[PDB]
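The structure appears below as structure tokens.
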Amino acid sequence: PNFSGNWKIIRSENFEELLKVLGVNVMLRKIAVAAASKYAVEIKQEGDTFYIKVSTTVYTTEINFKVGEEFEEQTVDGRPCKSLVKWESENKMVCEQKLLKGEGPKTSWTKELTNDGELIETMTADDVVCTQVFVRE
Ligand SMILES: *C\C=C(C)/C=C/C=C(C)/C=C/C1=C(C)CCCC1(C)C
């Protein structure tokens, strides 16, 4: 499949509960939820290589990886981690993360292209799954 596109968020669920697991205090959780309503994802896919730019109104970052090749990024709350992405099916990829220093909750993310043209992203911390849904601009 082709994940390439400028993706705009239409739905976001359980993001506050995810940040709670990660230790973010309540006021910052509420503002982070508000920031997620301007969450946009720009993807350029070339084969198994992905160039991803994620952004909100005041913050943007780039995540570049090749499936099956370890890279370094951060968890959603900003802890550095080592990451590895694998395919789970034709249209879905899964990323397992391991903290680079210290310990913490078990975190991961997934990306899936649906047959209706939506992009579904999930982020997981231990038992809590946050789900975000996007459509192409
Ligand atoms: C789609 C693949 C990856 C690795 C996406 C990572 C996304 C983030 C780290 C995004 C974090 C944000 C959220 C969820 C809400 C708005 C503010 C951020 C863009 C920092």
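For chain A, we keep the numbers from Swiss-Prot: what you see runs 2-138, in order.
Method reported for this entry: X-ray crystallography, 1.9 Å.
Heads up, the Cβ atoms here are built off N, Cα and C, so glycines get one too.
The mutagenesis experiment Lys21 to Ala is recorded by Swiss-Prot, whose note states: Loss of ligand-induced nuclear import; when associated with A-30 and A-31. Same-chain residues at least 6 positions away in sequence with a Cβ under 8 Å from that of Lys21 (mutagenesis position) are, in sequence order, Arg30, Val129. DSSP assigns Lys21 (mutagenesis position) to a helix in the three-state reduction.
Take the CB of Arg30 (mutagenesis position) and look out to 10 A: across all protein chains shown you find 17 other CB atoms. As a published mutagenesis entry, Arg30 to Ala appears in Swiss-Prot alongside the note: Loss of ligand-induced nuclear import; when associated with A-21 and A-31.
In Swiss-Prot, a published mutagenesis experiment is listed as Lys31 to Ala, annotated Loss of ligand-induced nuclear import; when associated with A-21 and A-30. Secondary structure at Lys31 (mutagenesis position), taken from DSSP and collapsed to helix, strand or coil, is helix. In sequence order, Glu17 are the residues of the chain that are 6 or more apart from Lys31 (mutagenesis position) and have a CB within less than 8 Å of its CB.
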